[PDB]
Amino acid sequence: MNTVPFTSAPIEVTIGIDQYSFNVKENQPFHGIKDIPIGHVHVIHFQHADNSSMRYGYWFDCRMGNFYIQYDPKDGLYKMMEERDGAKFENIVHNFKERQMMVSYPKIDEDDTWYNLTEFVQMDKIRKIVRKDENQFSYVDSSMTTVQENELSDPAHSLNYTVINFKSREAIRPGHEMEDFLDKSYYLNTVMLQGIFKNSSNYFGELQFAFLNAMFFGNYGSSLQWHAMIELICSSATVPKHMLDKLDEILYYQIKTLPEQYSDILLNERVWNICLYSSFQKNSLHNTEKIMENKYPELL
Amino acid sequence: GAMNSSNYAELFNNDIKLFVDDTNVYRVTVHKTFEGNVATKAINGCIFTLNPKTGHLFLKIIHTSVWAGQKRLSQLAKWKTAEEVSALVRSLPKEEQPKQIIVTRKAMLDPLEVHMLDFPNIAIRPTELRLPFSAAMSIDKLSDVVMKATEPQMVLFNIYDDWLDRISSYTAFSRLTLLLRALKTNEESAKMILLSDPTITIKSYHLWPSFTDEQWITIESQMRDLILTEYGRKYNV
């Protein structure tokens, strides 16, 4: 079990760690989060009490180093940093635990939610979507735009998701215009799975990361990417059986975990109604279809 | 964006554009089978591709053989239309290729877009106008060449005959759409007006009769009256 200490909490802020979140008052003595489960990625995120705009946060994996949070009064936000001095860092953490100034990552043992949301997400892949190669952790916020959004402005700050576009030469073989547009199997399996992502796990990893960014920061371009990657599978007639079963489980926990009050903007009516009811794979998302109807039948 | 009443004069500027109408690509008669079921038989069709500024018509004849052993024909017809339009563009020299293609039916946008991916600087546009180009097979010479075809064939016409020697494109297109609107609303009457006078003939290289300027005014008035009448009968006004 690992720890992310906080130097201090100088401004009132709601802090999240994965799907949990705590309200911290200005200069309340908060000094970090302990008992964070080893073995998965994690994300710590922030929304200031005064600017309910710009949710921002950091993706990290505690196996890749010792990380802490410190408020910067010039840039006006909680920054994640790495402590290279191993001794200096257990000293900080152990003193803060002794004084009991840390929240415990509050994982119920029956609960596989976070595992299920992050099953295919790997820190090394995140750091290629968010290129800042001098840090081991990755910053994301509400406003960052994707490489695809840009093409239609600052590239250092972009989300470099894989571009998917159903009306492109990449997606459409010359001579199979009608075939490939109506059945995206060649775009999914040859171009994307075999060609770019290499395997289904990396594909699912990007899909899950896009969802989480949409959920935790309301990043709209991530929401577009998550929907695009679902639609590409559901609009393919020929999908490996293991992918369809795993897709149903992935989407199930994503829909399960969404705040009920956010189904209006995070969920795209056309994509979901086509996936669940009109697509080749309409009958292959039994668990996802069942929870969508019982929770957001309006959308449908 | 979409073409409509507001940007209507853009049709007659010097940017090459083509209308494409697919209504007559897939044509069927519906009949009863010996067992009482219903079946369709296809007849020859055509794509109606028209330069509204010059009158040049690219009439691509769709022979019934293209449908043989195919499913979801009404869907296939849109992709065949888009295939053939894209082939036409590729066949034209660069300086004759259109800068825009306006499809008369919105269902053609995606198939044409996908077939034109090689021509990213050609804009594919819908239209809000209710254009009468489905009545093209009410023009006797066009109907005749479609029905007689025994194989795929491109036949070229000037849909304005020689009108442009005396009138502008704007007026020529207005004449054409009025004639086609009338043929569409009551073909029998419309055709009666055009031929009632045996002394006004259709040149061998023309589609419409050789009316003088004055006779065209009488004609256009007769066609307007025809259209208005049908409307009160349709709706009871």
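If you go along the chain as it appears here, the first residue is 1 and each next one adds 1.
Keep in mind that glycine also has a Cβ here, set from the backbone N, Cα and C atoms.
What Swiss-Prot annotates here:
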MUTAGEN   B:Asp21 to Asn (Swiss-Prot position 1853)  Reduced growth at 30 degrees Celsius. Strongly reduced growth at 16 degrees Celsius
MUTAGEN   B:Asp22 to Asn (Swiss-Prot position 1854)  Reduced growth at 30 degrees Celsius. Strongly reduced growth at 16 degrees Celsius
MUTAGEN   B:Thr23 to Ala (Swiss-Prot position 1855)  Reduced growth at 30 degrees Celsius. Strongly reduced growth at 16 degrees Celsius
MUTAGEN   B:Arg105 to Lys (Swiss-Prot position 1937)  Severely impaired growth. Reduced growth at 30 degrees Celsius. Strongly reduced growth at 16 degrees Celsius
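Positions of the features from Swiss-Prot, shown on the structure.
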{"residue": "B:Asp21", "record": "mutagenesis position", "contacts (Cβ under 8 Å, 6+ apart)": "B:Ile47, B:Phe48, B:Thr49, B:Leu50, B:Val103, B:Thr104, B:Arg105, B:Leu131, B:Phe133, B:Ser134, B:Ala136"}
{"residue": "B:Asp22", "record": "mutagenesis position", "contacts (Cβ under 8 Å, 6+ apart)": "B:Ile47, B:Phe48, B:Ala77, B:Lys78, B:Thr81, B:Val103, B:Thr104, B:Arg105, B:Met108"}
{"residue": "B:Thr23", "record": "mutagenesis position", "contacts (Cβ under 8 Å, 6+ apart)": "B:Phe48, B:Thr104, B:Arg105, B:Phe133, B:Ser134"}
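Using a 10 Å Cβ-Cβ cutoff, B:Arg105 (mutagenesis position) registers 17 neighbours.
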